[PDB]
Amino acid sequence: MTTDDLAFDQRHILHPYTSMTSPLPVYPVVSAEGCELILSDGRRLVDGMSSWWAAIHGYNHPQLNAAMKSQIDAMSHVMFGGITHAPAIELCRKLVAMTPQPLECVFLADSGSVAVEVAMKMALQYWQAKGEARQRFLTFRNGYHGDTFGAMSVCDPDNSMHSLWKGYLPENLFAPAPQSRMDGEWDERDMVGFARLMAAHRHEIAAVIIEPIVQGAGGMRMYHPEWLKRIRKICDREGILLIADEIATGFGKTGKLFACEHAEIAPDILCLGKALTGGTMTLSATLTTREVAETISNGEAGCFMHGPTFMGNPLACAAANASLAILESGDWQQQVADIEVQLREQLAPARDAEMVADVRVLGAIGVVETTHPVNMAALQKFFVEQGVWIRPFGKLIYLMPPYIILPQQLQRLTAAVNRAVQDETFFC
Amino acid sequence: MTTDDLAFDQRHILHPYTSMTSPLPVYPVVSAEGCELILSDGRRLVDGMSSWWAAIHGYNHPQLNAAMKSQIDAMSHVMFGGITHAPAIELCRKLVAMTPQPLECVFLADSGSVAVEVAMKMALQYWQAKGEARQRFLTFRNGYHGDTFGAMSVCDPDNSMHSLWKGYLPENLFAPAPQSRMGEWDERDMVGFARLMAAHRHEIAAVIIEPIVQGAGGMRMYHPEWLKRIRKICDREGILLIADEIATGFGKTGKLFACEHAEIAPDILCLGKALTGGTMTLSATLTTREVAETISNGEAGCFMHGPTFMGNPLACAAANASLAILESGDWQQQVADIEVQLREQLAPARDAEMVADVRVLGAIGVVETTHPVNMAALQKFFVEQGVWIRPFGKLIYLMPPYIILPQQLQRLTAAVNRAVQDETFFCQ
Ligand code: NA
Ligand code: NA
C-alpha cells in the first residue's frame, strides 16, 4: 500500500459513521494472524476489538481457513431459491440444537440489521394473519438494533438522532433504559415506566424488542437478568411477541452461550450475527417458533414475505459451521471465564483514575466509561503506538478480545486502557 | 447429504418467499463448475439463472478462486472503522473509474436492499442539511428495490402487498409504470409523472427507479427517453435521481451500466449482485461530491450508517477479480452474441398458447405467460431437462453466465419453449 492508495481512500471512500469533509486517519492493515493485526509498515498489534465483537477465534485460524477453502473448491455460492446445500443444513442444525427448544425455524440472511428487519416483519405479518390491529413496537431507551429503516425505528431516538427523520420513521414506544445492574441488586422501581406503557398500549403492541443483558452500541450497559424474566412473563400474560436481539451477545461473549441463558428464558424471535461466522465474513440468522412461522404462512400472503439474493450463502455457512464446531468443544467457557477474571482484576484500578466514571465487566466484555468524551484521533494514535488495537467511541473505552488471547496479550490491552485514562491528554 | 438432512431442511429452514406450512421441493446441490450445478445424485444442470443475475462468470472460476484463497491467506476480514486495506482501495478505484464522472464517493455495504436503504437515507439527510422539508420519494409502479422497510416503501404496492403493512410504511408517490417499450416514444406516457411532479415538486426528496429494466416487479423493458426526461426534470426541480442498478449493473443489458443507454448520470447509484461475480454478498452505493459533502456538513457531521462487515476484504478481493475479468472487455461480444441467440431461439414462444409476450434485452430473455406457473411441477420439469430455471408468477426468464456455451444456451431456450406449449405446467 502506497500513500497514493491512502489518499484515494480519504477522498473517495466512506467509512462507518465518520465525516467525508473532516475525516480522521485510518490505519492500513495488510494481514492478521492469531490475535494480531499487521500494519502496512510491519507493526504488529494485539487486537482488543475482535473486529467489532465478531472474530472470537482470532484471525487466520487453521480450522476456519481449511473450511473456507474446501467450500470454495465445492462452490462459493449458489442461490437458495428452490435449492438447498450441506453448509446451510449443518449450520441450521447447530443453530436449532444450541438454542432453546421452541426456536426451531431459521431464516438466514446477510447482515444483522437485515436479521432485525426480518424479526419486525415477522411480528407484523404474524398479527396481520391473526386479524389483530397491532403495529407498534415497545422497546427500551439506549437500545441499538441496526441502521436500516425498521431497525432504526427501535433504536434510541436521542442516540440515533431521530429528529433527522421525524415524520418518516414510525413512532414506537420507548420504555426507560433498565437501571438495575448485572453486578448488583434488583430494584422493582425499575419496572414502573415499562408497566405504565404496557397498560396504555397493550392492545396495539406487536412485539417487545430488546438486547438481552448487554445494551451494546447504545451504551455498553449491563443490566439485571430479572428484567428478562419480568418481560417474558408480561409478554406471556398479554399474548405479545418477544424479540431478543443477540447479534452482539450471541456465541459466548457474556459467559453463557446466549445472554438469554442468564435469565433462563426463551424469546419468540432470536436475531444472530457478528460472531456467527467467526468474523470471517457477513452472515446473519433469525430464529423463531413453529407457532410464529406457521401462523405467518397461513395468512393472506401464504408465506413469510422476505428473501435476499445471497440468502444461505455456502461460503459463509461453511465458515459459520467451522466456527460453531470450535465452540462444541466447550473450551470457550474456560477461556471466557479466565478472560472475565483477568478483566475484573486488571481494569479494577481504573476506577480510581480521574477521567473514569464506571468500570463494568461481563464475560469477555470489559468497559471503562469516562466522564468526558474521548479525542478520537489522538487516542487512536496512542493505542497504535502501544502496539494494541482499541477503538473507542463517545465516553466508552471497551475491550472485547478473541477468546484465544494469551494472558500476556490481554495484559497488554488492559495496561493500555489504564494508561489512556490516567489524565485528560486524550479527552474531549 | 442424507435423507434426514433433507427432511431437516424442509421442516426447519426457511427459504425465500415460500410457505413453511405447504413447503415445495428443493434440490440439493453439492458443487458447481463452469456453467453447471451438480446435484447430490450426480446430475449436472446448465444454469440459466446465474444464481439470480450474480454469477456472470459461472462457478469455480480459477481466477475468482485464486483471488479468494489468497485473500484468505492474508486476512478474510478486519473491521473498517479506523482501518483501510488494499482490497477495498482497489475496488473503490475500479468503481469510481468505470462509472460516470460525477459519481466519485463510495459507500460499501453488505447487500442490495441495504444499498437502497443507504441511498434513501442519503437523500433525506441531504435535504435535512439544506433545511428543506423533503421526505417523499417519487418512483414508478412495478418497481423493486429490496426487502427491508425503507426499500419496501418504494416497491410496487400491489406486487409487494402493501396492505399487509398499511400504517407502518411511509406513503410515497407512485407514477404509472413506463409504457413506451425499449419501441416508439409516446408523449402521453408522461402525463402521470408530470401531474405528480407539479403537485409535489416542493416535497420530493428524490426520484428512484430501476433504469431500463424493471426486474422483480415484472421484467419490464422501457424506452431510454424516460431516463433523459427524468434527468432533465430532476435537474430543473433540483431533485436527486437514484438509479437502482443492483440488477442491471455490470453488463447485463449490453452496456456496462444501463444508464448508458440514455447517456445519463444519476446523483446516486446502487450496485450489488454481479459486483462480486456471484461468489458472496457485497453492495455499493455511489454518489456525488455535492451530496456527500452536504450531508457531512449538516447537523449529524457524517452520513449516519456503518454496517459491521463494511468493506469486507474477502468480498472486496472477489469483486476485484470479477471486475478484472470484465476489464478484458470480452463480456461485450459475449453479451451481444447471447442477445442474438435469445432473440432467435425465444421467437418460437410467440406461437405458443400459454404466452402473453416475449422480450429480450442484452443477456436477459423473458417469456411472460397468460397464467401463473405451477412452481413445483415446472421446477421439476426443468431439472429433468438438465437445466436450472427458476420461474415466478407469470414469468419464465433467463439470465445466463456470460461464458455460457452456445450448446448450453440452446438447452435452456429449448426447455422454455417446451414448457409453454400447453397448460400442463400452469396455474398449480
Ligand atoms: Na432451538
Ligand atoms: Na465515477
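To match Swiss-Prot, the residue numbers of chain B are left as they are there, and the shown ones run 1-182, 184-429.
Even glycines carry a Cβ here, placed using N, Cα and C.
Features of the protein shown, as given by Swiss-Prot:
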- B:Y17 to F: Severely reduces the aminotransferase activity (MUTAGEN)
- B:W52, B:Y144, B:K274, B:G307, B:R391: substrate binding site (BINDING)
- B:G112, B:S113, B:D245, B:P308, B:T309: pyridoxal 5'-phosphate binding site (BINDING)
- B:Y144 to F: Severely reduces the aminotransferase activity (MUTAGEN)
- B:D147 to N: Loss of aminotransferase activity (MUTAGEN)
- B:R391 to A: Reduces aminotransferase activity (MUTAGEN)
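Those recorded positions from B:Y17, B:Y144, B:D245, B:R391 lying by chain A, with Cβ under 8 Å from one of its Cβ atoms, are B:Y17, B:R391. Proximity note: of the listed recorded positions (B:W52, B:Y144, B:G307, B:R391), none has a CA within 10 Å of the CA of B:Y17 (mutagenesis position). Across the fold, the C-alpha of B:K274 (substrate binding site) and the C-alpha of B:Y144 (mutagenesis position) stand 14 Å from each other. In this structure, the recorded positions under consideration are B:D147, B:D245, and the one with the smallest number of other Cβ atoms within 10 Å of its Cβ is B:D147.
When the binding-site residues B:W52, B:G112, B:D245, B:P308 are ranked by how far their Cα is from the Cα of B:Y144 (mutagenesis position), B:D245 comes first. Cβ neighbour density within 10 Å is lowest for B:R391 among the recorded positions B:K274, B:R391. A count of other CB atoms within 10 A of each Cβ picks out B:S113 as the most crowded of the binding-site residues B:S113, B:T309. Around B:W52 (substrate binding site), the C-beta neighbours below 8 angstroms that are at least 6 residues distant in the chain are B:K274, B:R391. Each of the mutagenesis positions B:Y17, B:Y144 was scored by the number of other CB atoms within 10 Å of its CB, and the largest score is that of B:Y144. With the fewest other C-beta atoms within 10 Å around its C-beta, B:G307 stands out among the binding-site residues B:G112, B:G307, B:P308. B:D147 (mutagenesis position) falls outside any helix or strand according to DSSP and counts as coil.
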